[PDB]
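Notes follow once the structure below has been shown.
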Amino acid sequence: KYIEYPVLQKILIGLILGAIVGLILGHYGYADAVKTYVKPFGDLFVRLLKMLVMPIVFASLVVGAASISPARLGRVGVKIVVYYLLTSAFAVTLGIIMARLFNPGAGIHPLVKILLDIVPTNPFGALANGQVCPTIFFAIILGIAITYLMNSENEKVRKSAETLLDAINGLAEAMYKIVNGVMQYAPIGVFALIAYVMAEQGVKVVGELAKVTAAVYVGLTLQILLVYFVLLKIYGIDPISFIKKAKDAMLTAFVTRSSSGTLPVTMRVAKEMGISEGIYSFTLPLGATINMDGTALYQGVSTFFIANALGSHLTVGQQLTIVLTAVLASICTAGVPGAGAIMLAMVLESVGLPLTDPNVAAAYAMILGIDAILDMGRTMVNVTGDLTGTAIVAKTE
Amino acid sequence: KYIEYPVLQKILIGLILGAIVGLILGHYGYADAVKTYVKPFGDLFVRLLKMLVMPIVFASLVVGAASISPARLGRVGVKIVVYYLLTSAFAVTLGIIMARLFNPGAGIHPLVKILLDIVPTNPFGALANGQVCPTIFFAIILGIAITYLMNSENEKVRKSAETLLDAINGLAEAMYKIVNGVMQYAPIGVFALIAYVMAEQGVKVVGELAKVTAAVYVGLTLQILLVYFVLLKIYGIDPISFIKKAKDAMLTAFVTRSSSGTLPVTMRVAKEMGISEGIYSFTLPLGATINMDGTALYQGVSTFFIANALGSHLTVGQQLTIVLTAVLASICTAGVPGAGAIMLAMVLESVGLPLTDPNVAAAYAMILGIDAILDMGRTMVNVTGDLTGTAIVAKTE
Amino acid sequence: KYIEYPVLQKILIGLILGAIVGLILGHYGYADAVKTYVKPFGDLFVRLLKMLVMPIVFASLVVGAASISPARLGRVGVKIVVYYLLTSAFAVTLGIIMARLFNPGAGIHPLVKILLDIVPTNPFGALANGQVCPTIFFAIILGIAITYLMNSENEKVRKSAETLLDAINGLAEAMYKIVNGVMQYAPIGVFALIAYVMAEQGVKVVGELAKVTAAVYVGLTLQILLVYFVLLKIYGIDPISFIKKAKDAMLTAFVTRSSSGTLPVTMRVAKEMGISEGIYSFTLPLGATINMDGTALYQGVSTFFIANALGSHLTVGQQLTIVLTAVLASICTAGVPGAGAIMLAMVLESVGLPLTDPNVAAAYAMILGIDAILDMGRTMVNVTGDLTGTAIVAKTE
Ligand SMILES: N[C@@H](CC(=O)O)C(=O)O
Ligand SMILES: N[C@@H](CC(=O)O)C(=O)O
Ligand SMILES: N[C@@H](CC(=O)O)C(=O)O
């Protein structure tokens, strides 16, 4: 076939052309037709991303945890989890500071229960029709168990364990190649998605919301620079050299709006920059789904936007409430386009702002449009976080 | 045990005796009692057919697609799919012609969205509690992927892929033997089913609906003769010799009301008449669930019946609407007794006739009774279609 | 780590201390605080028990049935099933006799369809989000099939079958070690559970309900003694010697409120007392979920309690109705804490007493409290039943 260029170049070309077409059709009546024809081609991409998420989450964990002995798992797991949560908190507070400084959108005027829920009442049921988190719990559990079995004395169960582990590993590999296949469609789909967005955008009225956009972007960039360079220089990594390798991943994640299709590319990058394989094999897929701190910063800023549009004022307690809820709601989120808004609703209802009130609903719609733009940034920052965290831990050894 | 005859003979005997008993009890008060005692024995058969459908659909596809290299898959797949759809359209239009000629039942007076839906938003979720079509998509996908893995260079993933494929294949084989087991119950169950039908039937009032029945049967027989003999003689097969082998399958499918229990018998027939194994292994289970064109012709005729009972008149556009909708709704259907009526409702609501209106509901009930008779014919024609299509393609090589 | 004692000792210590703390805090205002802090630690145990139930039911059956040839399966299966049902009936009638004698709680004033339901309309769907019983049916089916395949002549399918069976067996083993892991948490959780119960209990008012409690306990103890000693002496087992081994299992089952975590300990006990392995491997996990006759006796007694609180009088027909319904509803039940009450509702609605009427609802709440106490007894008697039944059958050979 004739599509033979390398992937990222293809996607970039598609993005560019889609933006141009969206603008020039925006001026004229064709701005309507594009909805009917183009959007279907876009949605077909989105769905293909959701499909591949669920199998890669379960399987890849099970293999990863199985490969490592339990003690080493203890050490690496605690280090990494501590780092993940701390950085997420740092990110959302940085976002709140940005919101306070810019003050966007002024316009015109069970807390234990959720921590208990993480344990699956039923594994198959939660796996098929339920949530991400419980599958993570069950996967790690099963991996540890299979390890102990492989040490066992009796050959019968030893052979059984080996073959089970091999089956699950096979499922994982297959899903990765499926991802490559989807990326070939990705240029066409990206073209469609961005074209519809640009055609709906009216620039100068969007200019008011652009103050929101500026707050968000400045927050994201500040996070990258400040946090990751400070940490890398404390532990002793040359940041520009790290970013050199990261750049491929970050580009792929910026143009595509998946935190998950990026995963195999990320693992290639990890193999290139010479890291102990098992460590990244375990930590990276866990990170792909926990390290959505960019989405956390966004959620904080948007919570402040909606609050400012409603006109409320927040105590220290309510701002702490935002912070904690945002961490947990980010952990609950799933790695696919647009999802961050659906979880933003969770945190809003936590703080006490109803999604069904029409005034705030209108403001929310305004934000939902620009969410498509902000999504690209969020994804870039997420993959950055993954790579940095793994590199740090590996440097400690 | 004492049931030792060959299967088809057993089923035929059961059918005959059940019909006789239904008639002679129909004359007298016992016509009531049979509902309570006999129907339960019948339902227990129906359920056993549904159970075995879902696993054989998924598994058998995955193995089939895995066995064949991708290029050959391209060629055979496109040929077969084109043929399937074309013949389905031919069938439903033939049915509309029959309806126009006989004019039965006069009595007394998202289109893209569904094509998008075929992609599963979640594979496990759609597999367990969702539809047929998406499992087909995902199965084919997974098979292709496993093929590429088996070519891969690295032994670890090679062994993993092999073992996964073997597991799935094992599930398939087991389900086939389960089918044989169910067929042993089938004589008893067929006896029950047909007895209840005959006991409910009042012959002379059914005589008016018998004009509907005659239209349907004449349509089916005309389809067999005209379409399949024309095609076979174009490509160069002796039709009576083909039908000789087909006869076993067609009988088994006529007496039993499953398009799926017939599948193993069909594959035996394919092995007998000497066909390239991989080709039929892939094309036949796909055909078992797509080639329900007999049900398509029925759905067209019944749509015209309901329309004539409502008294409406149909433009060229609405008749085209019937045709297209019928193709897609047949593809959505599942291979078990009585299902065709449930999908008939889909096409009716598509054309714009509400199922909840009482007048048309009464007419629909009249048709639902005779649906049990017509089901047998539909199934015969379906298996005919499967065998013919595979034979044609194999003849082209 | 510092928790190094043997399990049962740990659990006993936890139970004791939790009871004491519950009482002494009960006197004072702290009786309130314990709800908030302690209950969460308790629930986290309960959920972990539910999780592990569903996988061990399916997998362990499939392996068991696969190991044994079909003929031997016929013999052992019929013997065991007959025994299970007969003893369940004996138990519930004994309970009704006890209820008549004590007359507790006087206070102040589809039957075929469910038997048909056992067959799964969809296997994956019933497995993930549906019930226990259909998974049992499908599991046994699949096991038999895999056996025949292993006899088959063709090596390809032979290898496939072997590998499938090995996968499923691996899942089983892993789940057993998970059970051990949960038991380490069990002491802490038991402490919490019992403490909350004791803190809610007001002793002297509970003294009236204690007449209910006495009826129940006397019934249970009478069942053990009379039934099992009569049977053991008929077939020729020294009862005290049997109970010697049983004692470990019965203690573990009394302190823990799971009929399922006890299963591996039970199988250890079976290996100790020298029984043919395959026989107990099949019969014991089937028994773990069918032999809940202690819960059956309780359900009968509680049905009479609620009836006496409503003030109704029961014919011979209605008492037979209770008996039959109780057998089936016990079979439907699942092996986890508190479940017996939820199925008690099924039998109540069967007899015709509505759960939504407030008077009987109040009485039901009174019983629901003490259900936590009675649960321990039920579980002890259940594991006794399992061991005795297997021992009897093995003695016949
Ligand atoms: N869906 C994005 C992040 C987000 O916007 O929530 C990803 O994980 O790839
Ligand atoms: N259920 C039939 C066809 C139909 O009547 O819809 C079959 O596929 O066997
Ligand atoms: N849930 C208990 C019995 C019951 O109380 O229903 C068990 O099976 O362990």
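All chain B residue numbers match Swiss-Prot; in order, they span 6-114, 129-416.
Heads up, header says this was done by electron microscopy, 3.9 Å.
Any Cβ shown, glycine's included, is placed from N, Cα and C.
In the structure as shown, the Cβ atom of B:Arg276 (mutagenesis position) sits within 10 Å of 25 other Cβ atoms. The feature L-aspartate binding site is assigned by Swiss-Prot to B:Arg276, B:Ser277, B:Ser278, B:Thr314, B:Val355, B:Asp394, B:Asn401, with experimental evidence given as support.
Taken from Swiss-Prot, the feature Na(+) 1 binding site covers B:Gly306, B:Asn310, B:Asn401, B:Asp405. Long-range Cβ proximity for B:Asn310 (Na(+) 1 binding site), meaning a same-chain Cβ under 8 A and a gap of 6 or more residues, is found for B:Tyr89, B:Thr92, B:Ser93, B:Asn401, B:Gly404, B:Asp405, B:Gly408.
In three-state terms derived from DSSP, B:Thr352 (Na(+) 2 binding site) belongs to neither a helical nor a strand segment and is classed as coil. Annotated Na(+) 2 binding site per Swiss-Prot: B:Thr308, B:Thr352, in sequence order, evidence recorded as a large-scale study or a structure entry.
Secondary structure at B:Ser65 (mutagenesis position), taken from DSSP and collapsed to helix, strand or coil, is helix. When other Cβ atoms within 10 Å of the Cβ of B:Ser65 (mutagenesis position) are tallied across all protein chains shown, the result is 26. Per Swiss-Prot, mutagenesis B:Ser65 to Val is noted as: Strongly decreased chloride conductance.
In Swiss-Prot, the entry for mutagenesis B:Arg276 to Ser states: Increased rate of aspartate transport; when associated with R-395. The structure shown retains the original residue. The DSSP secondary structure for B:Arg276 (mutagenesis position) is coil.
Note on B:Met311 (mutagenesis position): other Cβ atoms within 10 Å of its Cβ, all shown chains, come to 31. Taken residue by residue with DSSP, B:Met311 (mutagenesis position) is part of neither helix nor strand, so it is coil. For the mutagenesis experiment B:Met311 to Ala, the note given by Swiss-Prot reads: Decreased dependence of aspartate binding on Na(+) concentration.
Quoted from Swiss-Prot, the note attached to the mutagenesis of B:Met395 to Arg states: Increased rate of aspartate transport; when associated with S-276. Around the Cβ of B:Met395 (mutagenesis position), the number of neighbouring Cβ atoms within 10 Å comes to 16.
Secondary structure at B:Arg397 (mutagenesis position), as computed by DSSP, is helix. Counting Cβ atoms from all protein chains shown, B:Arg397 (mutagenesis position) has 24 others lying within 10 Å of its own Cβ. One entry in Swiss-Prot concerns the mutagenesis experiment B:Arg397 to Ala. Its note says: Strongly decreased affinity for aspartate.
In the shown protein chains, 28 other C-beta atoms lie within 10 A of the C-beta of B:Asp405 (mutagenesis position). DSSP assigns B:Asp405 (mutagenesis position) to a helix. Under mutagenesis, Swiss-Prot gives B:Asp405 to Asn with this note: Strongly decreased affinity for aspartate.
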Surrounding CB atoms that lie within 10 Å of the CB of B:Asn401 (L-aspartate binding site), all protein chains: 24
10 Å Cα neighbourhood of B:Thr352 (Na(+) 2 binding site): matching recorded positions from B:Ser65, B:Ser278, B:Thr314: B:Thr314
Contacting binding-site residues for ligand 2, chosen from B:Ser277, B:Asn310, B:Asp394 when the Cβ sits under 6 angstroms of any of its atoms: B:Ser277, B:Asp394
Set of same-chain residues at least 6 away whose C-beta sits under 8 angstroms from B:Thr308 (Na(+) 2 binding site): B:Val62, B:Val151, B:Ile155, B:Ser278, B:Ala353, B:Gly354
Spatial neighbours of B:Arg276 (mutagenesis position) among the binding-site residues B:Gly306, B:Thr314, B:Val355 [C-alpha, 10 Å]: B:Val355
Count of other CB atoms lying within 10 Å of the CB belonging to B:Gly306 (Na(+) 1 binding site): 25
Chain break of 14 residues - Cα distance B:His114 to B:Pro129 (Å, rounded to integer): 31
Binding-site residues listed as B:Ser277, B:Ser278, B:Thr314, B:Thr352, least Cβ neighbours within 10 Å: B:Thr352
Shell list (L-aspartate; ref centroid = CB of B:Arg276, B:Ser277, B:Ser278, B:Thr314, B:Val355, B:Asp394, B:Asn401; cutoff 8 A): B:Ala272, B:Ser279, B:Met311, B:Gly354, B:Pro356, B:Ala358, B:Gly359, B:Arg397, B:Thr398
Distance from B:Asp394 (L-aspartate binding site) back to B:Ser65 (mutagenesis position), taken between C-alpha atoms, in Å: 25
B:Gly306, B:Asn310, B:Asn401, B:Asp405 excluded, remaining Cβ within 8 Å of their centroid (Na(+) 1): B:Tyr89, B:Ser278, B:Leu303, B:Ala307, B:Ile309, B:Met311, B:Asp312, B:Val402, B:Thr403, B:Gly404, B:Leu406, B:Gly408
List of residues, in chain order, with Cβ under 8 A from that of B:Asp394 (L-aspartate binding site) and at least 6 apart: B:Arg276, B:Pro356, B:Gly357, B:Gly359
